[PDB]
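Below: one structure, written as C-alpha cells.
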Amino acid sequence: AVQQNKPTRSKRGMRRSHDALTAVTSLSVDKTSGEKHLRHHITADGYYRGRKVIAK
Amino acid sequence: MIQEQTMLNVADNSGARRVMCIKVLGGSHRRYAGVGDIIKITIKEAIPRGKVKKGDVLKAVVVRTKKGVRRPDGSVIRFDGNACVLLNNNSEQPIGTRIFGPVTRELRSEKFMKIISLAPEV
Amino acid sequence: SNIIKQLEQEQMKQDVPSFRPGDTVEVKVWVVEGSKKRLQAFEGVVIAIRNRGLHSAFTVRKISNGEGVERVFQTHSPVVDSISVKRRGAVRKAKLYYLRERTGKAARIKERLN
Amino acid sequence: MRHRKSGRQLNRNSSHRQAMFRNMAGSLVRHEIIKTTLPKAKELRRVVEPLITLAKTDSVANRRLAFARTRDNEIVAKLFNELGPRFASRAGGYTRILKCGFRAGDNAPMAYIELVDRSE
Amino acid sequence: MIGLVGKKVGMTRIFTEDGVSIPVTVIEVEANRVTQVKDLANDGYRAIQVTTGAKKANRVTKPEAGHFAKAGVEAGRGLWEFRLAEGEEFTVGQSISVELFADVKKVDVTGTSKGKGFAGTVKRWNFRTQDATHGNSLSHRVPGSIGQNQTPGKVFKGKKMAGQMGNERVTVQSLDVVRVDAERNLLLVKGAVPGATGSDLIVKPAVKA
RNA sequence: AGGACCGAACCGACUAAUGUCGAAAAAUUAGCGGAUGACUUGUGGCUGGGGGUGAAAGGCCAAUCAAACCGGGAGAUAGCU
RNA sequence: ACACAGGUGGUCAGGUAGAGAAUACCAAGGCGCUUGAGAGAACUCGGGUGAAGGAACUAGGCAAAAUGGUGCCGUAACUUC
RNA sequence: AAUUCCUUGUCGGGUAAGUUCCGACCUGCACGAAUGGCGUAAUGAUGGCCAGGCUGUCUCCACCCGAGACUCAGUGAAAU
RNA sequence: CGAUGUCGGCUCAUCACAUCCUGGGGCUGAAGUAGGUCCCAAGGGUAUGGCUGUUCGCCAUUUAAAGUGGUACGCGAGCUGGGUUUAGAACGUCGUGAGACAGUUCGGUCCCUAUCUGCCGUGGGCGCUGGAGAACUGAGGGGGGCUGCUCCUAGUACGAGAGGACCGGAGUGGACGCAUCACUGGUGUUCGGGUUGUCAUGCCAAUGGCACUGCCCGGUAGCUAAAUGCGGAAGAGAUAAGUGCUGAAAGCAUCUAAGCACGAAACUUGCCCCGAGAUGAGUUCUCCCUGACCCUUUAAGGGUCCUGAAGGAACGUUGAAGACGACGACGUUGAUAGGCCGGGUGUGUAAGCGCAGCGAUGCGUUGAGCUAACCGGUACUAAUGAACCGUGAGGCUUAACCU
C-alpha cells in the first residue's frame, strides 16, 4: 500500500489534466439595472428579471 | 418451510409426541420441504405403549405447516403447528389408525389417499 | 393510470356485503372435486382487511382441534362464493394479530350492538 | 437504493430535521423572507404551505393543530388573521424561492424563500 | 415475423372462472407506423423501421423532422427496427396494428431493466456472506479472495466483482399472452416483463419452440 | 456479628468490537469483579545498582530492567558486515 | 510533545419519581464540543425490526438476543446444619 | 487421570450419528501418601460436557436510522 | 537470513482428465433387470450433520454422483487463530541442578489511507478527414449448457417364473440463473394510533420536547425473498470412439488406398448480452452553411472585416438514471418539480359540545379527523429574453460516365 517507484513529472502532469477548472462562458444581463449576473440568479445589486424583488 | 432440526408435532395415534426432522428428501442440496413432501425424522418423545421407540429413524410427511400452503387463487392456509404423520420406512403406507386436526387438500397425491381418508376435515 | 383501473372495475364482483374486523363471518367456497363440484363453509373471526380495490383480501381465524387456522381470501375471486356475517364484533383496531397468542376464553371478543 | 423516495436527509437525524423545520418555518412566517441554503429552501417549501392551507380555515381545531406544529401562538396569530385569509384566493403556491450567490464561509448555494406578497 | 414496440403500464391479476388467478402485465402498444423499409438491393439486408407514440413538435429536431416528412408519417418518440423473415412485404406508411397477435401464443418481451446503481458483490452475483461474528474483523460482506498466487500471478478476466447492476437490455422469452384487445390497443401477458413502469419495451413472437 | 449478601461513588481489568500513520507510545463502547476491609486515597518520609523491594511474574525500581540512568576508562575488542 | 475522547485530592449538592449520591425529565447555572455545504452507491463503524426454522453456526452459543422489580406462596440432591 | 505411549483401548450411558463428557474394568508406557494420598458443604470473570429458555450465530440474508466513504469550498500530512 | 508469514477453517476460485453422474460406443462368464471391462468425451454438475484444531477417517442420512490432481500441500497489503510457534502454571518423565520431551494439559496483541500491473465499472480527449441527429450492420467477445421422479408406450420384448425393458412421448420436481412487486410476506426512525415518567405551552382541556423511534400496535410508496413468472432445448453443419456399403493393392478376403453413408452434453451455428477505437475506425436515412478582401520565401499559405446555420453545449425544474461524469424527461407554444384540487391507502370513531355517571369514564355528533413517496386533474410558485461553442459548400490521383 505504498509506491515502489517515484513517478515522474509526466505522470504527475497527466493525472492533473482533468483537474483543471471550467469557465462560466456566459453572463446573463438583466433588464433594468443592466448588470451582468449569473443565469437564474438575482443581481448583486438585487434585481432579478428586471425587478427589485428583494428590496435590498 | 420445514428443514433440518425442525421440531414437529405428530398427527396420528402412533406413539410419537415430538419428532425432529433430520433430512429432507428428493434432490441434492435440498432446502425446505413443504406439505407434499417426505422427510426423514427421529423420535424425541414417545408414548409408553406406542408403536415406536424413542430414537427411531423413519419417514414422515408434513401435513400442517406454519408457513402455509398456497391455493391456485393465492389464498394461503396458515396453521399454527408444524405437523406430520409417521410412515413405515420402506414402502410407506402410513403407520397409524387416526389423524388429529385438519389436513390440507394438497395430500391428494394418490399415495396419501389413506391420509385423506383417516383425516376428519378438508 | 386509468388503463389498469379500466381493467380492474370490469372484474370486481358486485354483491360484497361489507363488514369490519372482529366480526365472525362464515365464508363459503367451491371445493372442486375433480369433475364434481361441492361447496364447503369456512367460518371464523376476521383478523384483517387488506382493502385495495380488486386486489383486496381478508383473513379469517378458525380454531379447530387446538390448531389455529388462518386462511386469507381474495374477495373478488370466483371460487369464493358468498359472505354471511354472523356476529358483529367490537374492536378498537384494524388488525387483530394478538389472537395468535391469546388462547381459549380470553381470546374471544366483545359484541357490537350499537 | 432510493427509487421513488421523497424527503431529504439533510445530514441531520430525525429529530433535528423535524425540530429545525418547526423552527425555520416560524421565521419565514415572522419575517416574510429568509435567506437559507437552496437545498434547505426547497424542503422548507413543503412545510409552510400545508400550514397556510390550515390557515385557509379558521376553526377551533385548526388553531390547535397549527399550534401542534410550530408550537408558537404568535406564529399562529400571524396566520388565520393576517397571513392566512389574505392568501385564500390563490390556492397553490404561497412561497417563492430565488437563487442568490454563494456563502462566503464554505461556498454554499444561498437562496431566499419568501411569501409572494411581502407588500408594503 | 416482426414484433411490436409498446410501453409497460404495470401488472394486474386476472381471475378465470375455474379457479386460478394469473398475473398479467399491461402493455399499451400504440398504432406502430412504418417509416423506412430497408431491402437487400441497396442496403445489404431487409428490415423495417417503426416509430410509435407522439412527439412534441418543438422538441423534434430538424434532422429528425425531415426523416418523418420523407416517410409521410407522424413523429413519434424513438425509432426501432425489425429483421423481416422473407415473406413479409410492407410499405413506408403502413400502420401495423395489434392484429398480428391474433394467433400468437407466447411473445418474447425485450426491454430495459431497473438500475441498481453501484451494486455490491453480494447483491449482483449472489456471493455468500462471510461470518458475522466469531471474530471477523471489518469483513462482513467483502468479496473475499480474488485470485490464487504467483503462478497465475494475476486476476483472471471475467471475474465476478462489484460494479453496476441493472440498467441493461434484457430479453425474456416464452411468455404466454392472454388478451389481444384492440379497441383500447392493449395486451396482457403472463408473468413479469423488464421493469421501469412507463418505459418502452419490444414485444416479439417466440423464436423458441 | 461477619476478610457475609445485591448495588452506585470508589478500586480493579474477564470477554467482544473498535482503534492499530490511533482521540491515546495500552484508550473508548458494551457488558464484567471487590465494594467495612489482606479496603482505598491525600501529605511527607524511608529502602540505590549485583543493590533495593517483591501475597514471587524474573515482577517493579521515572514510556528503559536476566542487573537502572549519567559521565569516565574509551576511539574497548570486532579472525564479522 | 498538541487548544490531546486520558489522569487528578478535598468542599456544597435543589424539584418530580425512586430504596438512592442509580437512572429519567428539569432548577440554579453552563454549555452546542473551531471546518462547512450537498448526495443518499459499494463496502466499514453504531444501532432498529424480521417471515419459517432455532445453535444446524462454530475450535467453542463468541457475539447478540433473553432474564430483570416488590409482596405473599412454594423450593431438590447434599451438608461442616 | 491435568498423569495411559500403543489408543478414537474395552463395556455401559448419553446422540439418528459422540477422537470430547459421565460410570466402570486394571493391561497403571511411566499414580501413591505432608515436592502429600483419598474424600469433601460452600466458593470461582475456573476448565470439560449436557438440557430448558432466547435468539440474524446460522439456513440466507432483507429493509431501515444514523457516522464515514462519494461532490463542492478551506486547510493539509504520511510510511515508501 | 538488511524477513517469501508457517496447518486446517471461511470467501473466491480456476485448469488438467488418468471421467464420479449425465452423453456415445466395443466386449461379456451380456436372457431381461442390474452389473463387470475397455474405448471416446471435460458441456454442466459433483451432499448435510455427529466426533476431531485436524486434511484425513469413522458413523448417521441423503444423492444421478458425493471425481482424482495442479494452482507457494491456490487463497491472511481478504477474514479466522482452534493447531503448531514467546514469555505463566501443572502432571508423567529424564537430570544432583539450571532445566528438558513435534509427551501432556489451562491461558496467551494477527499492522498497511493501493503509485504500477491486473480485474469490475464508469466517463474526458482526439480520431474516423465538410459539419449534424438518428437507425443498423456484424468482425470480434462474453453469458447459458445440470438432472430426479411418476406416468404412456407396455406387465408389452424378454424370461420357468420371479422379475422386468429397449426405442419414442407426457407431466410434476431439486439445484442454479434472469427478471418482477399483481399475489403472500418482511421493512417501512417521512403515516395513524396506545402508553410509562418528566417537563413546558399562565391553569383545565388539549398538545409538544426528552427518555435507543422512550416503549408499543399497526402500516402507503420504494426496496426486497421465503412470493411469482421465465430458461437450460429443438434443429442444422463437421467430427471422436464406433459402425458400415461398395472396393482393389493381395483373382480370395477386406470400413480405405479412389469414392460413398451414418455417428456423442465436447466442436460450429442456432438462444441472450456487449460491439465500427473492427485506426480493416463499416452501410442506409435525414437535416445544415453556396460573403466579399488584402498579403506571402505562392503553400492542402497566413491574416481583416461582414456573417455564425444544423446543432450542441451551458444554465434551470428534474427522474423507477446516478458515487462523480454520464443517461432520460422538461424549460411558458410548459404538467419536469413543488403546492394545490378530488380520490386511493393506512390508522380506526379527532376535537369542541351535549348527555350519563360520586368518579375514573361511557355515549351521541361520527367509520369521525389526520394521512408519507401513490392515482387522476390545476400554471399558483419555479424552469427569462438573451449569451456561449460549432461556420461560410469541403484534399490530390485515376477510373467510370454525364459534358
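According to its header, this structure was worked out by electron microscopy, 3.2 Å.
Including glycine, each Cβ sits where the backbone N, Cα and C put it.
Database features, via Swiss-Prot:
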type    : residues        : note
MUTAGEN : B:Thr97 to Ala  : Reduced RsfS binding
MUTAGEN : B:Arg98 to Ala  : Reduced RsfS binding
MUTAGEN : B:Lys114 to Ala : Reduced RsfS binding
MUTAGEN : B:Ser117 to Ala : No change in RsfS binding
Using Cα coordinates, what distance in whole Å links B:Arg98 (mutagenesis position) and B:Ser117 (mutagenesis position)?
-> 9
Rounded to an integer, what is the Cα-Cα distance in Å between B:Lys114 (mutagenesis position) and B:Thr97 (mutagenesis position)?
-> 10
Per DSSP, three-state class assigned to B:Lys114 (mutagenesis position) | helix
If you tally other C-beta atoms within 10 angstroms for each of the mutagenesis positions B:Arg98, B:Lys114, the top scorer is B:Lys114
By a simple count, how many Cβ atoms lie within 10 Å of the Cβ of B:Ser117 (mutagenesis position), its own Cβ left out?
-> 8
How long is the line from the C-alpha of B:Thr97 (mutagenesis position) to the C-alpha of B:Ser117 (mutagenesis position), rounded to the nearest angstrom?
-> 10
Provide the number of Cβ atoms within 10 Å of the Cβ of B:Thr97 (mutagenesis position), excluding the reference atom itself.
-> 10
